[PDB]
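Working notes for the structure below.
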Amino acid sequence: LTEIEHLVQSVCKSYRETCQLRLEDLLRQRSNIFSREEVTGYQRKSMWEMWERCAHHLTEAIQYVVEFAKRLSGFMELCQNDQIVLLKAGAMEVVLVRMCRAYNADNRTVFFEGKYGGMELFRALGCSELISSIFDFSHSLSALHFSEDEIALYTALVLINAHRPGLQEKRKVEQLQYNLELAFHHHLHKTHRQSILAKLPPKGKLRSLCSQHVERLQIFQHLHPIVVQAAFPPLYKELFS
Ligand SMILES: O=C(O)c1ccc(/N=C/c2c(-c3c(Cl)cccc3C(F)(F)F)noc2-c2cc[nH]c2)cc1
Ligand SMILES: C[C@H](CCCC(C)(C)O)[C@H]1CC[C@H]2[C@@H]3CC=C4C[C@@H](O)CC[C@]4(C)[C@H]3CC[C@]12C
């Protein structure tokens, strides 16, 4: 067998070990929807309590993406500068892509704190336009019916992007990128799923949405600093201040 069949297996294993929520659990829980009373309870919470909760969940989500990256063949052999450039630019883009597995397009709900709720759950945060954009992005991705292996290989390429500004060893990132591109393309051909390539989000759209999301998180962190369960000092240092 080729390096490439092994690389598909190792990327998918890295994803399985770090996916955070199991797809089978997410799909089984779709009928478990917050009641009108439970939605009102969330809408009445303080902006600042909803921010603490959401910030904790998002921090956590990012940490699973860091663990995913650490398991990607060659990622740990990149210099620390380049690891941090890639994670800073890509880890929240990966969280936004990972959201589609936890999103039900039939009723426009997301799995949050054990049940599915709509964007109105988050009313107290006063972010309706941005949250609507995040839901809309998941709605767009939901139409692809991404397999678990498609998510794994696609999100590896969201991270391993030799075009990110500020890389010091661009050729080393290019080598990992080309092998992951070949892995993804080989896998789509074998599964008769090449049709998804034309349907993937424009890179500018994911970048713009991620930038808007992180900017809003930065504003909340400035107004109301959180306690972070920090595991990755070089990455923490780049995002928190
Ligand atoms: O364990 C660690 O060391 C560690 C380090 C950093 C982490 N995340 C930083 C976040 C946040 C963010 C979040 Cl998730 C919540 C509240 C406030 C923020 C803020 F914006 F303020 F940074 N948003 O984007 C990123 C990010 C990370 C990579 N690219 C983007 C998470 C855990
Ligand atoms: C869109 C809403 C609100 C965003 C509020 C804002 C703009 C202040 O960050 C966020 C809040 C919590 C987020 C989830 C946290 C954890 C996960 C698990 C991960 O595997 C996939 C993504 C997901 C479901 C996040 C989706 C976006 C959520 C609901």
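Note that chain A carries Swiss-Prot numbering, so the residues on display, from first to last, are 267-507.
Technique stated in the header: X-ray crystallography, 1.5 Å.
Each Cβ is built from the backbone N, Cα and C atoms, and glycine gets one as well.
Here Swiss-Prot notes a mutagenesis experiment, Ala327 to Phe, with the remark: Completely abolishes transcriptional activity. Counting Cβ atoms from all protein chains shown, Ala327 (mutagenesis position) has 18 others lying within 10 Å of its own Cβ. Reduced to three states, the DSSP call for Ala327 (mutagenesis position) is helix.
In the three-state DSSP scheme, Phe378 (mutagenesis position) is classed as strand. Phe378 (mutagenesis position) counts 17 other C-beta atoms within 10 Å of its own C-beta, drawing on all protein chains shown. Where Swiss-Prot documents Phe378 to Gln as a mutagenesis experiment, the accompanying text is: Completely abolishes transcriptional activity.
For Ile397 (mutagenesis position), the same-chain residues lying six or more positions away in sequence with a CB closer than 8 A to its CB are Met385, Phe388, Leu391. Quoted from Swiss-Prot, the note on the mutagenesis of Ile397 to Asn is: Nearly abolishes transcriptional activity.
A Cα-Cα distance of 12 Å separates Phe378 (mutagenesis position) from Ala327 (mutagenesis position).
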